[PDB]
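Right, one structure below, let's go through it.
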Amino acid sequence: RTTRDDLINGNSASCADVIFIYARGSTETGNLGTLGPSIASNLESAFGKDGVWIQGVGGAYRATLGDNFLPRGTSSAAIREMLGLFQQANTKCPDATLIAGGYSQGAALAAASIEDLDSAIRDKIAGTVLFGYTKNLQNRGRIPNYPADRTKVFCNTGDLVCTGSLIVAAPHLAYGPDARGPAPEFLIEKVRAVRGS
């Protein structure tokens, strides 16, 4: 449920049309955590199990408490891992549309990875959703080097990490409805738009 390695376990002979790469928050289990499974279920509904590959960022991304305090909100190894998956997706399935997402530390991670991402693969990222984006204030609600029309940030009122703090209040753990509704809806919308549908 909370771990999905569709990409790693993915066969180039049987590529999916859409590949979703998601990064969990600090301390979350699996490679998807609490919000990932919700987003995954909706994409599967719109693209069928065979149409989309769900891949969480595991491996070197340990989703450590201390890494939130590093300059970019996460570690260099974590950024390397996610970068590595965008590259694996582009190699195995050059025609698949890419979409991404992250929550809390995973949000800062998604943002750093996309920022460091080679233009070409980045251009393939139809849309990205970020919940409780820890660098929201610092990056002005954007992902550096990634267009605003493709970025959607879910930052609750009262969520202190969205306004420059590294402290958690109730609003930070209240993204469940966003992950079950608005978030996958935005992702499905952008994918359809790029593939035409």
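Just so it is clear, chain A uses Swiss-Prot numbers, and the residues here are 33-229, in order.
If you're wondering, the header gives X-ray crystallography, 2.0 Å.
Each Cβ is built from the backbone N, Cα and C atoms, and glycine gets one as well.
Around the Cβ of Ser136 (active site, nucleophile), a 10 Å sphere holds 30 further Cβ atoms from the protein chains shown. When secondary structure is read from DSSP and collapsed to three states, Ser136 (active site, nucleophile) falls in the coil class. What Swiss-Prot records for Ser136 is active site, nucleophile, and it gives experimental evidence as the kind of evidence.
Less than 8 angstroms from the CB of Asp191 (active site) sit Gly164, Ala201, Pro203, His204, each of them six or more residues away in the same chain. The active site annotation in Swiss-Prot covers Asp191.
When secondary structure is read from DSSP and collapsed to three states, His204 (active site, proton donor/acceptor) falls in the helix class. Summarising the annotation, Swiss-Prot assigns active site, proton donor/acceptor to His204.
One entry in Swiss-Prot concerns the mutagenesis experiment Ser58 to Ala. Its note says: Severely decreases activity on p-nitrophenyl butyrate. Under the DSSP three-state reduction, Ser58 (mutagenesis position) is assigned to coil, being neither helix nor strand.
Here the residue is the original one, while Swiss-Prot reports the published mutagenesis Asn100 to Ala, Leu, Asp or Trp with the comment Severely decreases activity on p-nitrophenyl butyrate. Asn100 (mutagenesis position) falls within a helix when secondary structure is assigned with DSSP.
What Swiss-Prot notes for the published mutagenesis of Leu198 to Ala is this: Increases activity on p-nitrophenyl butyrate, poly(ethylene terephthalate) (PET) and polyamide 6,6. Secondary structure at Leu198 (mutagenesis position), as computed by DSSP, is coil.
Around the Cβ of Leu205 (mutagenesis position), 14 further Cβ atoms fall within 10 Å across all displayed protein chains. Under its mutagenesis annotations, Swiss-Prot gives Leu205 to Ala the following note: Increases activity on p-nitrophenyl butyrate and decreases activity on poly(ethylene terephthalate) (PET).
Rounded to a whole number, the distance between the Cα atoms of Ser58 (mutagenesis position) and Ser136 (active site, nucleophile) is 7 Å. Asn100 (mutagenesis position) and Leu198 (mutagenesis position) have their C-alpha atoms 8 Å apart, to the nearest angstrom.
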